[PDB]
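I have placed the structure first, in the form of structure tokens, so that the comments after it can refer back to it.
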Amino acid sequence: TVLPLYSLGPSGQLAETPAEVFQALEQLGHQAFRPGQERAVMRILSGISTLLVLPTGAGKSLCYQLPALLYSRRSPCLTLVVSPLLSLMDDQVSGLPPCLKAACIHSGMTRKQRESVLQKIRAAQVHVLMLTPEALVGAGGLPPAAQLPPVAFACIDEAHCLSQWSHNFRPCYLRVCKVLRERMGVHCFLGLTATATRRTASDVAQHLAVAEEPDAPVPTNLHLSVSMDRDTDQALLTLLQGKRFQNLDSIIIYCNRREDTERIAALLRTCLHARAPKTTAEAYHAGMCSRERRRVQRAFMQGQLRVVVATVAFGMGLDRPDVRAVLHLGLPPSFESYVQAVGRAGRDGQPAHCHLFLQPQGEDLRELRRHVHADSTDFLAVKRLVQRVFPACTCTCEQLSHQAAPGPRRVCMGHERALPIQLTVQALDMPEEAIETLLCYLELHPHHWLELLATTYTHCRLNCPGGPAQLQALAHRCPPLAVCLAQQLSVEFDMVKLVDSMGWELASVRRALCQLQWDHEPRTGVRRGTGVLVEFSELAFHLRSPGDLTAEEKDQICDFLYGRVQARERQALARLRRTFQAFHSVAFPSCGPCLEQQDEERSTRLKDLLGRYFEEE
Ligand SMILES: [Zn+2]
């Protein structure tokens, strides 16, 4: 357990910022605190959770780097930074003193990667660990907090994903905070987000147990325009050659599909072929390997590449000052996504120009709507999922393998079940993220009892060289194997069925089964290998739910979950309509009128619309 670095003064007020923090701040490279950074850093150094909403992505890294540096100087500890896979996909390396490491899904070394990082942690050669959310609550997960150094605090990047009001709600973020509190000892969180309304930011503060406090107006030097050209490719060439854009040398163009980035980049390179030396345009999307993305971003940072054509999803994790223009080929899916992308231009006070090309026949809004309706879960899927999660048990009425008679009725104390992910996805026609979402909906509800224990392998297969006689000979070493061989009038079975029927823990069953690779020589001990093969498979949700629900109670559960599915859909549709209405209300038929100078009345009117959207509760 890590004690707070700084202690509160009398009456509970924050202690005055010491000299040490400033020294550390200079050491990292930044020579000044951005607004709200000094207070937030002092909060974490005192053990107080805090939410920080930043207008631009710049300065987000310093908020966890300075406390991690100071927490690690006092006593060997570890700071967890949770951020999406895109953030760690390309081996990002920060300041050297921290000695950071990343464990993510993309790491294709399996336990070797995680253990090498674990072994590096054990050698104190790691003080900041960056985990994608899926790695923290996935199959591999993290070792117990006892094996790990004590955690000073956890930084939650993209904290808006916790709230059902944000543009990008991800239920696994609810699981992350739960595991960090229960499995780990983390009760001091730093929430970092760059895009959130007052309704979303206040909801995140509820989840992180942060006191509410005011903490993104679009800058005055950004000049916005919107048009509905007939041919977007032709219009893009016409706009970039106009006087408003022809002398801007740092442009980002956001596209919907990544096949489009390579086409637009190749188009600009051929139609603008000509001080004199520098590269015109390069595509930047997630399909490219890690090397080519690093080079493209490096070239853009060094002013050697004029245009980067990227997808909205990959976007630009890089922050560069004096970015001159941001263009959108297609309606953005939300105000948050637009302001984030546009907020990258004009970091210096110098003027920056942004133009959005709406699809003339409205096909971009129709595609976004088609996606929302496709992500909706059918009611039959919700009904079939509830039946699989709350199946009837024999506690209140043979059916049980080890009962010859029903026996006296009992009050159901819950059962542990394995919901196989791949099997349920193909049987119910719903993706894994939707199943996870509905399970998270049920756990949060107070009246409905469900526990999402873990995501792990629950199926076990045992192949024997000696056939059936060799497997029977090992029944004295493994009580789980003993009850299986009796039930059977290569063997595989469900390990969570064993858990519930014999009262064991899933780990205890897993240990005893893999102990089947050792045998004791009759003379002495000299444990030697049995040669049996033990393989775990069928990744599943490990649940704990009652088995005594009536049909009426299951129906009420379905109405709850389906109501949440429809309300999430009505919210996503309402966000699309409100987003299109704003850009259209300010749009021209072509980019001709804004080839020379933007319309200040129109640019100001749009910037005021966005401002009132985020200042709303
Ligand atoms: Zn029961």
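We number chain A the way Swiss-Prot does; in order, the residues shown are 449-663, 668-726, 735-857, 883-974, 984-1111.
How was it done? The header gives X-ray crystallography, 2.8 Å.
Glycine is no exception: its Cβ is also placed from the backbone N, Cα and C atoms.
What Swiss-Prot records for 489-662 is domain 'Helicase ATP-binding', and it gives sequence analysis as the kind of evidence.
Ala506 (ATP binding site) falls within neither a helix nor a strand when secondary structure is assigned with DSSP, and so counts as coil. Every protein chain shown contributes to the tally, and the Cβ of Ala506 (ATP binding site) ends up with 17 other Cβ atoms within 10 Å. Annotation comment: Swiss-Prot describes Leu502, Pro503, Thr504, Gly505, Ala506, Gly507, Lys508, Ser509 as ATP binding site.
Over all protein chains present, the Cβ of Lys508 (mutagenesis position) has 21 other Cβ atoms lying within 10 Å. For the mutagenesis experiment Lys508 to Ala, the note given by Swiss-Prot reads: No helicase activity (in a fragment of residues 427-1208).
Here Swiss-Prot notes a mutagenesis experiment, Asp605 to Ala, with the remark: No helicase activity (in a fragment of residues 427-1208). Non-local contacts of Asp605 (mutagenesis position) by the CB criterion (under 8 A, 6+ apart in sequence, same chain) comprise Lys508, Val529, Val530, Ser531, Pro532, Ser535, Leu640.
On its own chain, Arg618 (mutagenesis position) has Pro581, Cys609, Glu918 as residues at least 6 apart in sequence with a Cβ closer than 8 Å to its own Cβ. For the mutagenesis of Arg618 to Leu, Swiss-Prot gives this note: Loss of helicase activity, 20% ATPase activity (in a fragment of residues 427-1208). The structure shown keeps the original residue.
According to Swiss-Prot, the feature Zn(2+) binding site maps to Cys853, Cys855, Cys897, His900, an assignment based on experimental evidence. Reduced to three states, the DSSP call for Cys855 (Zn(2+) binding site) is coil.
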Euclidean distance between Cα atoms of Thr504 (ATP binding site) and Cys853 (Zn(2+) binding site), Å: 54
Rounded inter-Cα distance in Å - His900 (Zn(2+) binding site), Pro503 (ATP binding site): 47
Other C-beta atoms that fall within 10 angstroms of the C-beta of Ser509 (ATP binding site): 20
Euclidean distance between Cα atoms of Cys855 (Zn(2+) binding site) and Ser509 (ATP binding site), Å: 54
Distance in angstrom, CA of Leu974 to CA of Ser984, with 9 unmodelled residues intervening: 15
Cβ neighbours of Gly505 (ATP binding site) where a neighbour is any other Cβ within 10 Å: 19
ATP site, defined by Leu502, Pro503, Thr504, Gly505, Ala506, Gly507, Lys508, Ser509: further same-chain residues with Cβ within 8 Å of the Cβ centre: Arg482, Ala642, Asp779
